[PDB]
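Trainee: Provided herewith is a single structure, encoded as structure tokens, for subsequent inquiry.
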Amino acid sequence: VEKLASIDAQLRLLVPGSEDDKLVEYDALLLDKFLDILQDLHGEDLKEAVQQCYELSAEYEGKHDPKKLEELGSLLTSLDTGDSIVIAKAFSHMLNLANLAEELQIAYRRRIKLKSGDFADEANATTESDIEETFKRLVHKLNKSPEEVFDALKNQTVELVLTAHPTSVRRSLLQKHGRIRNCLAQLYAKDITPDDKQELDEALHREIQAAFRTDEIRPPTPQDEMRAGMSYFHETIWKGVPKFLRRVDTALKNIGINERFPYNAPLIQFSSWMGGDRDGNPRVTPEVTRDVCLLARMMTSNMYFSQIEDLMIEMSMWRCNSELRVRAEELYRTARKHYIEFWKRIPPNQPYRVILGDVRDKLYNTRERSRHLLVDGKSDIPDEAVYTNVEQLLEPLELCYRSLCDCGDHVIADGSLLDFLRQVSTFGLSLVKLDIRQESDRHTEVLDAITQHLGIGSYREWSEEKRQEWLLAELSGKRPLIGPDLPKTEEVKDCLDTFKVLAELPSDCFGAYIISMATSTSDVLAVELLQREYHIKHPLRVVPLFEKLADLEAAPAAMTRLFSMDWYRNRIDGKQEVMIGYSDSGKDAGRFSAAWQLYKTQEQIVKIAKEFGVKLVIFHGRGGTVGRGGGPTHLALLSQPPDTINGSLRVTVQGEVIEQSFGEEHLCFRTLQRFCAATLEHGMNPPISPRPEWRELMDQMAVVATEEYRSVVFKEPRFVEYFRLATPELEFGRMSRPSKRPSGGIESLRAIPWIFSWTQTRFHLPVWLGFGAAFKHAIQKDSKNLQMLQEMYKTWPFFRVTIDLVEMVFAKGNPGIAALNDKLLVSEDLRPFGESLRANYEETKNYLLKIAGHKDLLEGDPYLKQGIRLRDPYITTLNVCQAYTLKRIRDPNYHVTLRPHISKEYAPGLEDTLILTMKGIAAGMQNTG
Amino acid sequence: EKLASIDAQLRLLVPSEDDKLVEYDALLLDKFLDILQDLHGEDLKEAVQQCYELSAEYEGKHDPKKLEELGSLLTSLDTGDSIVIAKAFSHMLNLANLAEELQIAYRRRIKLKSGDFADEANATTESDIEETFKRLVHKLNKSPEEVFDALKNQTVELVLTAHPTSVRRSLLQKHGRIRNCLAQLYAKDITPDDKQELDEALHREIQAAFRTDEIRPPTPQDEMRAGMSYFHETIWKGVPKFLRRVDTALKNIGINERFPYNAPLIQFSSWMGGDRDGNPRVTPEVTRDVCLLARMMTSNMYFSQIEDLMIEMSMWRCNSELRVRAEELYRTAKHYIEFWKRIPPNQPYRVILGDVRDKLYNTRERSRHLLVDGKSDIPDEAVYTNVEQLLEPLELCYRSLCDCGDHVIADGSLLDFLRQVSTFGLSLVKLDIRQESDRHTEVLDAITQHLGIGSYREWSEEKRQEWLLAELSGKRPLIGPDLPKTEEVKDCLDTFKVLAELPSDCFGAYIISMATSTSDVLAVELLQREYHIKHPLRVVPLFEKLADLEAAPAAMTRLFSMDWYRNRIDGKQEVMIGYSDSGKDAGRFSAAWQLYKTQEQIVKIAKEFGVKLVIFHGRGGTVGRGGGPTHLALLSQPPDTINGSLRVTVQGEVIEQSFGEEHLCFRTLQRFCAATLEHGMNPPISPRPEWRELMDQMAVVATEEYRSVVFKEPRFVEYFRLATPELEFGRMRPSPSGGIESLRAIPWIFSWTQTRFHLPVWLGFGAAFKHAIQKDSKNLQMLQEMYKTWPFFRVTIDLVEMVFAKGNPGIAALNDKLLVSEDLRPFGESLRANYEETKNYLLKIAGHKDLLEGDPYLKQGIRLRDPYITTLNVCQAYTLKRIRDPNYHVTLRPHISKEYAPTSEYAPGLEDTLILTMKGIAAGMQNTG
Ligand SMILES: O=P(O)(O)OC[C@H]1O[C@H](O)[C@H](O)[C@@H](O)[C@@H]1O
Ligand SMILES: O=P(O)(O)OC[C@H]1O[C@H](O)[C@H](O)[C@@H](O)[C@@H]1O
């Protein structure tokens with residue numbers, strides 16, 4: 001009768017339970033159904049094996065008895081390659097289930113009705129403010145008129161830049177995840193028949209299996225990796241955006257604005273790095289970039305195309321204004337179809353349809369030109385027949401729209417037509433615009449080739465002042481720099497060709513050219529010059545990304561110098577965007593010192609832009625508090641230094657967060673919602689400025705933290721051998737892209753790998769190291785600092801948000817895993833070094849607690865804690881499995897007695913098991929640094 | 001918990017929406033087990049579970065092995081442990097019945113009903129009072145005024161008899177508390193804490209019941225003082241609630257006034273201390289005492305609530321009529337305390353009600369002193385000797401209120417109180433007297449012989465009549481103080497001295513058991529005259545044997561022919577009938593049909609002589625079933641047999657179901673009132689002559705079979721004495737030499753109910769059905785049309801069907817095997833064969849595959865009780881063996897119950913175990929014949 005109630009009972013033990021809190025039930029059902037499936041497919045024997053692992057991991061998660069971990073080891077390590085693959089798949093798959101259940105729980109959790117009004121409320125989905133509440137706060141708590149709010153909003157832009165998953169999932173598998181999540185959602189609805197329940201049951205059972213059996217063993221091209229993206233948009237964002245904008249409309253009613261948000265106001269914009277970012281990544285060629293533009297153009301046209309037919313059916317009206325009636329007549333007159341819904345000709349009896357039919361053909365053509373260009377390279381298709389610019393596509397829709405209003409039918413015009421206008425206006429002809437990123441040294445290499453080939457010396461050898469002097473001269477040069485007959489290395493050709501691609505393609509494909517490892521004025525001019533050389537008609541804006549602390553300290557001088565140049569001031573036309581990267585900067589100096597430095601740098605650069613009349617946009621690269629997703633993003637955005645958003649947000653949406661943020665319609669909606677709300681609020685309601693005591697203490701702690709971080713990571717010569725052993729970092733490095741930009745050392749290692757290696761291991765060093773020294777030293781210098789730190793946590797959003805993130809990571813941390821790793825993988829001489837780090841973990845964690853005023857991690861956030869506690873047993877099993885696998889890979893001569901093979905049925909090795917393991921853990925850990 | 005498991009194993013017994021019964025039973029059982037553990041130890045708890053598991057397993061499959069395994073267990077228990085098990089199961093039953101009461105109470109009514117009369121056989125589909133009114137008005141062209149009028153003149157008298165085995169006022173209230181705790185545990189918006197506390201409340205109250213189990217006989221006085229509980233508990237409040245519903249129902253058909261508060265719609269009566277038929281414990285002094293108790297307690301009830309009405313009646317505006325009488329009372333210038341003060345005429349309603357209170361108190365005290373001393377120094381002036389005296393001041397208040405513009409207030413508690421007073425009078429119940437005809441003969445014979453004029457016994461009926469009428473107008477007494485009297489004749493004569501001394505509002509009817517003739521009734525009239533009873537009780541013949549029924553019409557005709565009698569009865573005669581009694585003579589079937597005809601004939605006869613005839617339904621009817629079935633049973637009565645006046649026995653074994661829970665109480669009252677009303681305006685169809693004819697034919701055959709087996713077969717009584725606890729019941733009222741004709745009906749029915757075989761209820765139906773079908777296969781169709789179309793027939797078959805559902809021939813078989821000698825077993829086998837064949841014909845006629853297809857809810861109720869009953873049957877059977885048999889002993893298990901804490905009879909505790917058993921079974925079986 002009842003496997004489930006028991007599985008529920010044994011799942012409750014992990015987190016004690018309440019009202020709309022279904023998570024444990026959800027997880028229980030999913031798990032119980034999943035076990036049956038393992039039984040059918042692989043046999044009782046294996047099912048038990050899987051349960052045993054779970055029981056052990058769970059028992060471990062409760063008490064934390066290192067014995068349990070070893071028992072688990074004995075089990076996992078005794079499995080042949082075949083069975084371990086299966087277990088690895090199993091746990092890796094129960095995780096994805098646990099995440100769906102959590103998405104669903106988060107989606108339907110009840111909002112708190114009366115909120116404290118504290119800014120802390122904005123760090124949690126249940127208490128944060130929706131758009132209407134935000135408007136109201138601004139109007140009533142801040143004396144802004146509705147008109148002023150409406151106005152702010154009309155001018156606001158929010159750009160979400162999508163990056164590729166650092167490990168990324170299949171469009172099929174997504175949809176199974178959706179179907180499973182829906183079956184589950186549906187099983188919990190009252191007024192549900194025994195039959196429907198029975199049928200939903202088998203539907204659920206079936207869709208889990210279908211997912212489990214979609215598990216083929218692999219690398220994939222940038223093109224496919226990107227063609228991935230065009231899914232999530234279909235799946236959720238494409239529909240999400242109109243839904244949200246309609247909510248904006250409703251919210252404006254309720255504060256007394258009697259009009260809808262203009263359909264062409266560019267409130268929300270999307271962008272991408274996929275096929276764009278070539279930094280330390282030679283797989284991203286010019287041809288790749290040409291292909292992702294054409295794909296983007298294609299698919300977008302296709303989307304507009306597959307829904308136009310539905311709008312056409314809906315638009316059965318015959319009453320129109322004359323403006324339209326003319327243009328319809330024209331179009332019927334000029335007539336004399338590959339697809340089928342409307343495969344016929346259409347009576348001018350129904351004019352809206354005539355227009356939209358033309359639109360459809362044009363969309364189809366636009367689809368086809370991009371398709372042929374993509375596969376052939378030529379296409380015999382006139383610009384006349386096709387949308388080369390979004391205005392061309394809006395125009396007929398605006399026509400219909402106006403016509404409807406004029407005939408007295410605005411109410412109808414504000415239905416699907418409006419949604420469609422909003423989609424077109426948000427997504428344009430290219431769903432995402434592509435950013436280009438390359439590292440400064442590359443532009444230097446190119447310019448050096450040029451200068452040397454010209455016989456004038458070596459750009460590399462020149463001083464900054466010289467580079468600037470030369471660059472400006474040539475920026476007004478009266479004759480080209482570059483011949484066809486210039487000697488080029490493959491890299492230089494690759495780089496130059498990227499500009500040939502930028503010149504050939506329509507500019508509505510592209511966003512910014514980001515310069516990785518920027519450090520100077522010359523770095524930006526260099527890119528400007530090459531754009532001029534290739535006669536790019538609408539050059540992309542150049543965006544320096546300042547990474548290292550020193551580079552951040554130098555940035556203000558660099559920006560000031562830029563803004564001092566008339567050539568440059570006039571090219572940028574009042575607008576500059578600068579990029580920052582929390583992970584990057586924190587790899588240099590620790591997370592703490594990087595956080596603080598970035599606060600100040602933004603402040604200074606804002607001040608500098610203000611002085612020169614420049615609107616400054618700060619592009620948030622990965623690693624922020626602001627890329628967490630969920631409520632915490634809400635507060636993180638409000639926590640930003642004053643005037644740093646100023647109506648224009650641009651942030652990275654880290655791949656490892658795209659599912660949480662967008663994969664479910666409600667979360668999708670609220671993601672969009674908070675980005676828009678927070679951005680709006682901030683420009684009219686900055687956080688308080690830090691008290692000077694706080695700046696002073698923060699400066700003092702930064703030095704100590706950076707000292708500790710660098711002591712351990714760069715100064716200590718034992719560290720890299722430790723890292724290489726205690727961590728799958730090397731094995732990761734036989735992949736996404738070369739994680740060492742072969743030079744050797746941590747400074748050489750890229751940040752994603754850095755973060756990822758220590759996340760696998762549950763130890764998370766890159767995120768907390770240096771916080772402990774900083775805290776300890778500040779308290780030991782003066783016990784009154786504890787009070788100050790606490791006041792800072794209570795009152796200073798930046799600080800709060802900074803500590804919450806590190807707290808969340810400790811909650812996903814477990815030093816026992818780190819300890820097991822030492823014991824299995826690390827040599828006897830390095831173990832005390834490990835012990836030492838674990839000691840620092842603990843001490844850091846405890847200070848962090850003392851400062852937030854919590855006994856236990858996440859007291860402020862039981863729901864998040866519950867989510868984590870539930871995932872853990874699964875992750876733990878993967879950690880352990882991983883650890884022994886790493887052993888067997890590294891040590892050809894480690895062997896133990898293998899249990900006779902357990903899986904039934906009715907070529908793969910350790911490396912395959914390790915990948916499964918790396919991906920399960922990564923998906924269980926989501927974002928950290 | 002282990003509840004879900006107990007729920008799971010309870011579901012198996014009966015495989016939905018508001019169907020909580022299984023949960024209810026599960027919880028109760030799980031709580032009850034814990035209690036057995038605490039009090040008696042794991043060891044015993046398991047023993048109890050084992051019995052339950054076995055019984056349940058048995059109830060599903062019906063494997064005789066299970067029964068034997070159970071036997072081995074039960075028969076291996078020492079006297080100490082078997083007592084405990086017997087208490088346990090006997091107590092789980094009472095729990096199961098409370099749960100069922102609760103389930104029945106809250107089951108949902110069907111909203112659209114077929115309109116068929118079958119709908120009235122089930123609580124979910126039967127008609128409430130409003131629906132009845134509406135049917136009458138719309139489907140039958142009666143004006144609201146005509147309905148209202150019918151109702152105003154309608155009387156419903158419920159005569160309460162004593163439980164044939166009866167429960168304690170304390171224990172009732174525990175049953176109530178348990179039932180409420182349970183009801184409360186199932187309510188949403190309920191806290192973890194309230195749930196926790198209700199849990200322990202529940203747990204506690206079960207234990208308190210379980211530990212209220214002392215071993216004993218009790219006096220008629222106490223047995224009756226029992227009654228005065230159920231009224232307190234439920235009827236006292238029930239009546240006003242229902243009458244208020246009548247009021248609401250009258251609104252909704254457009255009558256704009258309330259049911260008159262003094263219209264005697266509902267009246268109650270009792271046999272307790274009244275019925276002395278074959279029961280010499282019921283002496284004259286007993287009868288005196290139950291009148292005085294009744295008078296006392298009733299005064300007390302009025303008294304304990306008056307104080308609450310007085311507080312409520314804080315008004316000061318009154319009419320003059322009242323204001324005078326108040327002034328008077330204050331002008332004319334306290335043991336208890338609520339109002340222990342004097343009262344300002346400032347508040348006049350209170351002044352009146354204070355007087356009323358004192359008068360009620362005095363009335364209470366006089367009855368109390370008379371009861372314990374025999375004299376009381378208390379003037380009639382100080383006291384209510386007549387209900388009008390108590391109404392008058394209430395009507396005063398009532399009128400005053402309406403006159404001051406406060407009728408709305410007057411229709412609150414005051415109205416309730418008026419209704420109570422008017423329904424219950426000064427004596428909650430009126431007492432009927434019953435004695436058997438032969439006794440009056442014995443008395444008159446003593447008299448005639450002492451007078452020297454011969455022997456009344458020897459005289460012919462014509463002679464008796466001639467003498468009786470002469471003496472009924474005699475001009476001088478019959479009886480001296482000097483008359484020779486046996487203890488019986490004195491007992492009988494003293495009863496009349498008691499009737500003459502006590503107020504007439506204490507009494508109802510004098511029922512003559514074993515009536516047969518006109519003289520039988522005149523005899524009683526004469527003795528009443530002799531004792532100068534100022535308001536003689538009406539004489540009611542109870543005709544029992546079939547012959548006595550066939551002779552009744554001639555007897556009634558003769559009575560109605562006598563001017564002496566016609567003028568004494570003043571237009572009204574009541575006649576009693578007794579289904580069980582008559583069915584003990586001739587079989588249930590022939591008795592049913594004969595009673596249909598007798599009623600018809602006697603009705604006809606009364607109609608001809610201008611006499612309003614009331615038929616007093618004694619026990620055994622379809623009409624004493626309680627629940628919906630009663631509803632249809634009443635509607636099924638022959639035309640004109642109710643004629644505005646229903647009088648029916650409420651069998652003791654049905655009082656709990658009918659009244660113990662406020663909702664069932666209300667609906668019991670409801671259907672009695674509704675059915676009665678409807679019938680006088682909407683009789684059932686009259687039987688088709690073919691049907692009469694076939695019924696007459698089947699009656700002969702059925703009587704033949706019944707009498708063949710019971711009276712003609714000389715082996716029968718030895719069979720009965722062995723297969724049945726009948727003898728042991730007979731060491732209890734005396735159930736002097738025997739034979740079955742001698743044995744009383746309750747014992748007859750009860751003996752075969754214990755045994756789950758139920759012979760008295762079905763025997764003879766099988767022969768009748770078989771012979772009718774074998775004479776002519778077209779009869780089957782006729783029988784089925786009768787079942788479909790003729791309420792009497794339907795109702796008659798449903799009852800027998802219900803009994804088969806409570807039947808189990810395996811128990812009967814086990815009994816034979818354990819208790820009956822080898823030579824009589826084939827006789828048993830033969831009866832079991834008849835059981836089967838009868839059951840199967842009965843099914844074939846109702847058109848059912850299985851028993852109770854028409855009634856899944858009832859079947860569920862039975863299925864759930866059964867395992868408990870089965871355990872008691874088995875326990876019982878072996879106990880009966882050990883009692884009867886010197887040659888039986890088996891190895892006893894070492895004692896199982898723990899404990900911390902002479903009483904000898906026949907065998908050392910067996911007799912006690914048997915009683916427990918007899919009472920558990922009886923309470924699990926409720927009503928059958
Ligand atoms: O961090 P990397 O290893 O350079 O990899 C790529 C990431 O780098 C930076 O930190 C950027 O700020 C992000 O927009 C990007 O996802
Ligand atoms: O023991 P008995 O002869 O049945 O007497 C007791 C019963 O007798 C008759 O059947 C009456 O109709 C009942 O009102 C009463 O309960």
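One is the number of the first residue shown, and numbering goes on along the chain from there.
Keep in mind that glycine also has a Cβ here, set from the backbone N, Cα and C atoms.
Sequence annotations record features per position, and here Swiss-Prot assigns active site to A:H165, A:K587, A:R628. Summarising the annotation, Swiss-Prot assigns D-glucose 6-phosphate binding site to A:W273, A:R437, A:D584, A:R622, A:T652, A:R737, A:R750, A:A751, A:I752. Swiss-Prot lists A:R437 to G (Swiss-Prot position 450) among its mutagenesis entries, and the accompanying note reads: Loss of catalytic activity. As a published mutagenesis entry, A:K587 to R or T (Swiss-Prot position 600) appears in Swiss-Prot alongside the note: Decreased bicarbonate-binding and lower catalytic activity. Here Swiss-Prot notes a mutagenesis experiment, A:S757 to A (Swiss-Prot position 774), with the remark: Alteration of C4-specific kinetics, but no effect on L-malate tolerance. Swiss-Prot gives this note for the published mutagenesis A:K812 to G (Swiss-Prot position 829): Decreased substrate binding and lower catalytic activity.
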Trainee: To see if you understand the setup: which same-chain residues, six or more apart in sequence, place their Cβ under 8 Å from that of A:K587 (mutagenesis position)?
Mentor: A:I746, A:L749, A:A751, A:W754, A:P766
Trainee: Under a three-state reduction of DSSP output, how is A:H165 (active site) classified: helix, strand, or coil?
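Mentor: Where A:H165 (active site) sits, the three-state DSSP reduction gives coil.
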Trainee: Expressed to the nearest Å, what is the distance separating A:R628 (active site) and A:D584 (D-glucose 6-phosphate binding site) at their Cα atoms?
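Mentor: Counting only the Cα atoms, the answer is 16 Å.
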Trainee: Considering only the recorded positions A:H165, A:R437, A:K587, A:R628, A:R750, A:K812, which possess a Cβ situated under 6 angstroms from at least one atom of ligand 1?
Mentor: A:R750
Trainee: Measuring Cα to Cα, how many angstrom lie between A:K812 (mutagenesis position) and A:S757 (mutagenesis position)?
Mentor: 14
Trainee: Are any of A:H165, A:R437, A:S757 (the recorded positions) within 10 Å of A:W273 (D-glucose 6-phosphate binding site) when you go C-alpha to C-alpha, and if so which?
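Mentor: Of everything listed, what lies within 10 Å of A:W273 (D-glucose 6-phosphate binding site) (Cα to Cα) is A:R437.
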Trainee: About how far apart, in whole Å, are the alpha carbons (Cα) of A:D584 (D-glucose 6-phosphate binding site) and A:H165 (active site)?
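Mentor: Between the Cα atoms of A:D584 (D-glucose 6-phosphate binding site) and A:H165 (active site), the distance comes to 17 Å.
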Trainee: Using only the Cα atoms of A:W273, A:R437, A:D584, A:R622, A:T652, A:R737, A:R750, A:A751, A:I752, which the record gives as binding D-glucose 6-phosphate, return the largest interatomic distance in Å, rounded to a whole number.
Mentor: 19
Trainee: Tell me the Cα distance separating A:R437 (mutagenesis position) from A:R750 (D-glucose 6-phosphate binding site), rounded to the nearest angstrom.
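Mentor: A:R750 (D-glucose 6-phosphate binding site) to A:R437 (mutagenesis position), Cα-Cα distance: 15 Å.
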Trainee: Can you count the other CB atoms that lie within 10 A of the CB of A:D584 (D-glucose 6-phosphate binding site)?
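Mentor: I get 25 for this one.
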Trainee: When you measure from the Cβ of A:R437 (mutagenesis position), how many other Cβ atoms are you left with inside 10 Å?
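Mentor: There are 20 such Cβ atoms around A:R437 (mutagenesis position).
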Trainee: Compute the C-alpha separation of A:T652 (D-glucose 6-phosphate binding site) from A:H165 (active site), stating it in Å without decimals.
Mentor: 12
Trainee: Would you please pick out, from the recorded positions A:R628, A:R750, the one with the fewest other Cβ atoms within 10 Å of its Cβ?
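Mentor: Minimum Cβ neighbour count within 10 Å, taken over the recorded positions A:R628, A:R750, occurs at A:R750.
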Trainee: Could you state the whole-number distance in Å separating the C-alpha atoms of A:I752 (D-glucose 6-phosphate binding site) and A:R437 (mutagenesis position)?
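Mentor: Spelling it out, the Cα of A:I752 (D-glucose 6-phosphate binding site) and the Cα of A:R437 (mutagenesis position) are 16 Å apart.
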Trainee: Which recorded positions from the set A:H165, A:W273, A:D584, A:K587, A:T652, A:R750 come near ligand 2, judged by a Cβ under 6 Å from any of its atoms?
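Mentor: By the Cβ criterion, which requires under 6 Å to ligand 2, there are no hits.
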Trainee: Can you tell me the CA-to-CA distance separating A:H165 (active site) and A:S757 (mutagenesis position), as a whole number of Å?
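Mentor: Between the Cα atoms of A:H165 (active site) and A:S757 (mutagenesis position), the distance comes to 15 Å.
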Trainee: Write down the Cα-Cα distance for A:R437 (mutagenesis position) and A:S757 (mutagenesis position), rounded and given in Å.
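Mentor: Spelling it out, the Cα of A:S757 (mutagenesis position) and the Cα of A:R437 (mutagenesis position) are 24 Å apart.
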